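**Q** The structure is given below, and queries will be raised subsequently.
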4 protein chains.
Amino acid sequence: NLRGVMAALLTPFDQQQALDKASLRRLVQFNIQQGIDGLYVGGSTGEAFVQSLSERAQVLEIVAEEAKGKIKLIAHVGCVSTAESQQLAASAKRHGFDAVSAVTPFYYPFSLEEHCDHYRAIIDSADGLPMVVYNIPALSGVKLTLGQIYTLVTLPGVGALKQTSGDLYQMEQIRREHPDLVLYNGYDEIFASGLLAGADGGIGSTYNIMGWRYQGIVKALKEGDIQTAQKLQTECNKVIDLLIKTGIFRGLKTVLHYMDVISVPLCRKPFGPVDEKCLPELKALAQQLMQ
Amino acid sequence: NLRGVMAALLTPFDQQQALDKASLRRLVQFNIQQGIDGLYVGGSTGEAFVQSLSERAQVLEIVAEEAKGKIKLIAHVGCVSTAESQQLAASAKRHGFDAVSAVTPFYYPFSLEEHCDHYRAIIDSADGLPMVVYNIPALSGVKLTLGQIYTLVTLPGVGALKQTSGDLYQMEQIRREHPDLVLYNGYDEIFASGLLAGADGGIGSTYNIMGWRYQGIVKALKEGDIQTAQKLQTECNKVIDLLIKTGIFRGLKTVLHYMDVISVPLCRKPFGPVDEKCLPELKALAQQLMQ
Amino acid sequence: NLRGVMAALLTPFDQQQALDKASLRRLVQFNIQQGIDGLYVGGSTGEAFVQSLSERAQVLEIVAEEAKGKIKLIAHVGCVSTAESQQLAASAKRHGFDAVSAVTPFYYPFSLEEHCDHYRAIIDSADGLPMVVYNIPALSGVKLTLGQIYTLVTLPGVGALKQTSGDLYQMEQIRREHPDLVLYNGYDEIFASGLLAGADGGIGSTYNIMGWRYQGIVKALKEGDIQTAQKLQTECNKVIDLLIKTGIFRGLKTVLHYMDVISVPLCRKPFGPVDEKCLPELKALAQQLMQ
Amino acid sequence: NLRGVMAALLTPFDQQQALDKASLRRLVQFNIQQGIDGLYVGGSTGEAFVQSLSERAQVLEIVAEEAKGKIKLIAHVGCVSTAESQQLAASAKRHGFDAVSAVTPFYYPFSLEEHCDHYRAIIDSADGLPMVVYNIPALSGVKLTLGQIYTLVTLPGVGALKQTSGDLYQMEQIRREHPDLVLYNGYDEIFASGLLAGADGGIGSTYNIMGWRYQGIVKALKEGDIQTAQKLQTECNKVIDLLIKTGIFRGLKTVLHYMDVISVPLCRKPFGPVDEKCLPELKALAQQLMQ
């Protein structure tokens, strides 16, 4: 019941880089208005790693207030620290999120056994809430093999995997070995191909400004209209090429600003500002997006 | 007219590791009776880098005597040396192949300008036959960017790209920037996902024993039957799982010996023999496929 | 004056994983009793990335109260977030630390410019105090090019570079490029060869249990006696080989325990515990080191 | 008897890319005049992978004719194919070389056992001449582990290891495990540090134009004069810095040409010509090298 298209919610900030509560609620409502199935909060896209636990706990709360009931809620609780991750997991259940999620602890090299204990400890604190293992090798440096995945996803309490890997052979191998596992496609650039390989849903950053397109891809593939699926994916990637140039997060925010959703499209340092030269294209994208 | 499903032809050897002509002719006929759109010969799968220019040219001649007119024929003439590649290319033209192809020169690092000159020289010796740029990072050690690809595929005489990369984001980008370029999916394990992202056909080594499934996945994606495309793809991946454990070339060769096509299923040294413990699975697969 | 051998300080924890104030002070003096030139505190070796800013700030204070004036004190203030790093920077100034240091912000990919602003900001909040750039690709995932390193170390306020890279050609290039820059050799296993390549110092985690050996390596070379510099390095590596098998940090805290310095050789989660099998070997080590 | 400083011999070609016999002999005599301990012929630097077996056997003969008895002679017989490697190993014995060498087979992935049989077979055909295992991860794509190094180095008939790796931790680990093994440092840019780490001597391409500097580094270390040892290494790295910018083989050949040792400074295709803008620095360097 938690399989589907979930947006990786961004964390709006004000001019002083503090949480822009008013913009956060507006973005959540906006995401809901696009027909998204749920919000994955406190993830990489939410700039959680340059946030304190308190701030992250705060976001979970506001979003739960604005969304609990409307759509599905998944809280990314991950931290390098197990203890910290347990701490946020508790807040997750306490605020009624439908699921908990944690990125493989990074920076320091951890054995497969240590990763399992990390997830066990967190699952424990999630007190019931199912765990969504988060695999994103490009940002974490943890390149999980098929076997390590097997070990992690078969952990009592795990109900899903956020596969942010462009290896679609592994994507189908994972589906084939775990026919009952919820598979989220992490890379928006390959959504259509991800679903075809074995993913039954997705979680992406760009869902925030065009989630209906990804939903459209699910419909077309479901309906057998491969042509339109490619048509939509092509259009998504034209947007993604741009966002990668301008900076994805700041690019997304900037677009939401012109859409009247975000007040100040700033990210937290070390993230820098959007190149002035890019605002015409972003505003334009925002323009057409309001379709 | 190069668009389609081409089998990366294996090179049968006898007990003394010399070319097994009869098995070669047998293998070519087997592929044709299988409904393949053509053959890509002298490539990685053909163990070309473990053959002499003389041996590789002899293969081109035999295959031409057996398949010219029947199916499309692409000759992989690529060597590290430009001069050797040219020699093979003139031999390709002389024997009536439909096109030539060449892996990006490896071992020694070369600049983009040097790869272009390498392809220009070969294209020149190809005297008319279109060129198939062959990108296979995993083996060559040459990781091309979207930009370099652009430059290589826009070279006069270049008519297609054999993409043996699992980066399906890049695959669609290549399709978007080059709408008319023939794009071959290189990794069999992701054929379906490849086609959907922009590939208009493919070249693979497992097409030798089950190319009909790939043609099958093509028809399915054409008739909008995603259901059948997936079913066929996962079946193929179950095979690839096995071949990857036994050794792809040797494995495929053993299955062929069992299908009564190849007299001796050996690969050339340093490639070792198939592990005894694997023969049951390969026998069963042969049996399974024969029906 | 930041030149010399500096031990990368570990932060001892009790059974509940809380900071072991007693053992911390005890460890500091032990390092001094060894004749160390200074301490690099709050870094990777300090399990800093599994601590809160509050805990990191506290450790800074403790250590200072114990060593300010006795030896050189460098404070690793690195955090992904710039604002958090700035906060820890002021605390460094506040407790009279000699220098500040910060790992290249990781996980999220940042541009050279972003990394620059990041360091400037921290240099600013350091209210003076020279900045020690910390380059450790294997943990941060940031592979700095000689050019990028050039941009970072010529930044106003930077007085040193902690090179935890095994590339000794780059090391000598850095030295040749910046004759006035302090170069700390990062990997203990190549200390000798590191100083020979151009490093005039070094910061290591194993210094905590045998800093005198590294001090002896420095002397042996300064005196033109390679023969003993090697013997020492070989010895150090015999140790490091072991520590690698057991888990560098946990292994070190264990040896320190067998040396009555640290109460409980525990690292925080997800860091697991030492292997019961590797205990005796670690005991013998602690035994030999005491001489 | 294989300990020492061996130059990795270049292969001079004429304007039509054919072997230049007169120039090959001069380069041999030239290296001998430099007081080089021996020559490593038919290696990467010799452009062997763009030559035919016939051509590589011809280079072997001529060099033997010019140097057998004068200095040590090692014949790089490596090819991907085990059979071709044996054929060349036979020429080696046939022509009086003191040893054979083979790069780890590349392009196709081979098992450790497969690599072991490759060497056994080479060694068998080497008919008595010892084997020098050649490890160069960067070009081959084969990053052997300390363990695989042990298995290969302990093979019967293996008398040395050409270590073209910048990992000086592994270098010392190899010296430690195999004290009676000849260890050739492979990267000229770290010659001083490699030796200190444990290297017995070295093999390099820049030895062709400045072997004496490397011989200097050796004597400097043997005499406990680390000061001049670095000076020499710094000078070599300034040259290497340039050679890398212009193209190492083509650069060395151009300098040699300006020293009147070789007629045409050409490398074979796909290697391109030296950029005109670089000739000034190359002529200047050749001037001082001649002094």
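Sequence positions for chain B are given in Swiss-Prot numbering; the residues included correspond to 4-294, in order.
Determination method: X-ray crystallography, 2.3 Å.
Note: Cβ is positioned from N, Cα and C throughout, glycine not excepted.
Pulled these features from Swiss-Prot for this protein:
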- B:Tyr137: active site, proton donor (ACT_SITE)
- B:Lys165: active site, schiff-base intermediate with substrate (ACT_SITE)
- B:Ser47, B:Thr48, B:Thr167, B:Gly189, B:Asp191, B:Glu192, B:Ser208: aceneuramate binding site (BINDING)
- B:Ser47, B:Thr48: pyruvate binding site (BINDING)
- B:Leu142 to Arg: Changes substrate preference. Maintains much of its original N-acetylneuraminate lyase activity, but shows a 19-fold increase in condensation of L-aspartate beta-semialdehyde (L-ASA) and pyruvate (MUTAGEN)
- B:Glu192 to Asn: 6-fold higher specificity for dipropylaminocarbonyl-substituted derivatives (MUTAGEN)
**Q** Go through the recorded positions B:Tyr137, B:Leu142, B:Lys165, B:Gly189 one by one and keep only those whose Cβ is less than 8 Å from a Cβ of chain D; report them in sequence order, or 'none'.
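**A** Listed in sequence order, the recorded positions near chain D are B:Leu142.
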**Q** Taking the centroid of the Cβ atoms of B:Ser47, B:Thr48, B:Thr167, B:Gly189, B:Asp191, B:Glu192, B:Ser208 as the aceneuramate site, which other residues of that chain lie with their Cβ within 8 Å of it, listed in sequence order?
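**A** Close Cβ neighbours, site residues excluded: B:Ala11, B:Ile139, B:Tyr190, B:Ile206, B:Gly207, B:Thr209.
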**Q** May I ask you to pick out the recorded positions among B:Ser47, B:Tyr137, B:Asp191 with a CB closer than 8 angstroms to chain A's CB atoms, ordered by sequence, or 'none' if no residue qualifies?
**A** none
**Q** Should B:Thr167 (aceneuramate binding site) be counted as helix, strand, or coil on the basis of DSSP?
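**A** Coil, per DSSP.
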**Q** Rounded to a whole number, how many Å is the Cα of B:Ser208 (aceneuramate binding site) away from the Cα of the residue listed as 'active site, schiff-base intermediate with substrate'?
**A** 13
**Q** Using Cα coordinates, what distance in whole Å links B:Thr167 (aceneuramate binding site) and B:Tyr137 (active site, proton donor)?
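**A** Per the Cα atoms, B:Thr167 (aceneuramate binding site) and B:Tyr137 (active site, proton donor) stand 8 Å apart.
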**Q** Over all shown protein chains, what is the count of other CB atoms within 10 A of the CB belonging to B:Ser47 (aceneuramate binding site)?
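**A** Counting Cβ neighbours of B:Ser47 (aceneuramate binding site) within 10 Å gives 24.
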**Q** What three-state class does DSSP give the residue listed as 'active site, proton donor'?
**A** strand
**Q** Could you tell me the C-alpha distance between the residue listed as 'active site, proton donor' and B:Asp191 (aceneuramate binding site) in angstrom, no decimals?
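**A** Between the Cα atoms of the residue listed as 'active site, proton donor' and B:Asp191 (aceneuramate binding site), the distance comes to 15 Å.
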**Q** Helix, strand or coil at B:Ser208 (aceneuramate binding site), per DSSP?
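**A** It is coil.
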**Q** In the three-state scheme derived from DSSP, which category covers B:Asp191 (aceneuramate binding site)?
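**A** In the DSSP reduction, B:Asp191 (aceneuramate binding site) maps to helix.
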**Q** For B:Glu192 (mutagenesis position), list the number of other Cβ atoms lying within 10 Å of its Cβ atom.
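**A** By my count, 26.
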**Q** What recorded positions in the list B:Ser47, B:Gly189, B:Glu192 lie within 10 angstroms of B:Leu142 (mutagenesis position), counting C-alpha atoms?
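**A** Final answer, ordered: B:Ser47.
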**Q** Tell me, how many other CB atoms lie within 10 A of the CB of B:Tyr137 (active site, proton donor), whichever protein chain they belong to?
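**A** There are 24 such Cβ atoms around B:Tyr137 (active site, proton donor).
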**Q** Give the number of CB atoms, excluding that of the residue listed as 'active site, schiff-base intermediate with substrate' itself, located within 10 Å of its CB.
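**A** Around the Cβ of the residue listed as 'active site, schiff-base intermediate with substrate', 28 other Cβ atoms lie within 10 Å.
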**Q** Measuring Cα to Cα, how many Å separate B:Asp191 (aceneuramate binding site) from the residue listed as 'active site, schiff-base intermediate with substrate'?
**A** 12
**Q** Ten-angstrom check, please: count other Cβ atoms within 10 Å of the Cβ of B:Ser208 (aceneuramate binding site), all chains counted.
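**A** Summing over all protein chains shown, B:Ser208 (aceneuramate binding site) has 23 other Cβ atoms within 10 Å.
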**Q** Are there residues of the same chain, six or more positions away from B:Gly189 (aceneuramate binding site), whose CB falls under 8 angstroms from its CB, and which are they?
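**A** Listed in sequence order, they are B:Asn138, B:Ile139, B:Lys165, B:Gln166, B:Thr167, B:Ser168, B:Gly197, B:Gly205, B:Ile206, B:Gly207.
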**Q** List the residues of the same chain that sit at least 6 positions away from B:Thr48 (aceneuramate binding site) in sequence and have their Cβ under 8 Å from its Cβ, in sequence order, or write 'none'.
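**A** Listed in sequence order, they are B:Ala11, B:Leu12, B:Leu13, B:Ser208, B:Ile251, B:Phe252.
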**Q** What Cα-Cα separation, expressed in whole Å, is found between B:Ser47 (aceneuramate binding site) and B:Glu192 (mutagenesis position)?
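**A** Approximately 17 Å lies between the Cα of B:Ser47 (aceneuramate binding site) and that of B:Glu192 (mutagenesis position).
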